[PDB]
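Chemist: Mind looking over this structure? Questions follow.
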Amino acid sequence: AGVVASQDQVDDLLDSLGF
Amino acid sequence: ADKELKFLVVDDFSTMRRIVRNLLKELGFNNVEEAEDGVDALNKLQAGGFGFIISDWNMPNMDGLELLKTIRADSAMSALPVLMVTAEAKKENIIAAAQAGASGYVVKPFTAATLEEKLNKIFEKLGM
Ligand code: BEF
Ligand SMILES: [Mg+2]
């Protein structure tokens, strides 16, 4: 779980941080 | 966007560059050049005329993060779209790329739909 395994996970991450 | 927009596709892996370059061609973009690492990429960005960069992270000589930082630091290239397309999925690093000013972030393996979706998103944000 230190790793992302999907595009959605990356999108959600970047979104959650104002990107 | 202008179907004559000049793309630079940067990846150490020949096969992946074929993937990206072909997708661009299929989307209407036939003005596409390639670099195998960051040093190569910057040499090529100097001759100018490029409008969009798609870059890998892990490459010899200069990686895609140092390349992103150099492009953003250069007043001649500082607003050029740099889309990361990489196997690198550790959160602290995706964060690093985005803080360094990446225009987007696509993880490998990707679908053609994803690449298209991320491209059209950049075009709109920047009015291309
Ligand atoms: F080697 Be790349 F960062 F997927
Ligand atoms: Mg690589």
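By Swiss-Prot numbering, chain B shows 2-129, in order.
How was it done? The header gives X-ray crystallography, 2.6 Å.
Cβ coordinates come from backbone N, Cα and C, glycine included.
Sharing the record's features from Swiss-Prot:
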| type | residues | note |
| --- | --- | --- |
| BINDING | B:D12, B:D13, B:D57, B:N59 | Mg(2+) binding site |
| DOMAIN | B:7-124 | domain 'Response regulatory' |
| MUTAGEN | B:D13 to N | Abolishes function, reduced rate of phosphorylation and affinity for magnesium ion |
| MUTAGEN | B:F14 to A | Diminished rate of phosphorylation |
| MUTAGEN | B:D57 to N | Abolishes function and phosphorylation |
| MUTAGEN | B:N59 to A | Diminished rate of phosphorylation |
| MUTAGEN | B:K109 to R | Abolishes function, decreased autophosphatase activity |
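Any idea what these are sitting next to in the structure?
Modeler: All protein chains shown were included, and the count of other CB atoms within 10 Å of the CB of B:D12 (Mg(2+) binding site) stands at 27.
Sequence-distant neighbours of B:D13 (mutagenesis position) (same chain, six or more apart, CB under 8 Å from its CB) are B:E37, B:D38, B:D57, B:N59, B:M60, B:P61, listed in sequence order.
The Cβ of B:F14 (mutagenesis position) lies under 8 Å from the Cβ of B:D57, each on the same chain and at least six residues away in sequence.
DSSP assigns B:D57 (mutagenesis position) to coil in the three-state reduction, outside any helix or strand.
Over all protein chains present, the Cβ of B:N59 (mutagenesis position) has 13 other Cβ atoms lying within 10 Å.
In this structure, B:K109 (mutagenesis position) belongs to neither helix nor strand by DSSP; it is coil. Here the Cβ of B:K109 (mutagenesis position) has 15 other Cβ atoms within 10 Å, regardless of which shown protein chain they belong to.
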Chemist: Work out how many Å separate B:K109 (mutagenesis position) and B:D12 (Mg(2+) binding site) at their Cα atoms, rounded off.
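Modeler: Computed Cα spacing between B:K109 (mutagenesis position) and B:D12 (Mg(2+) binding site) is 12 Å.
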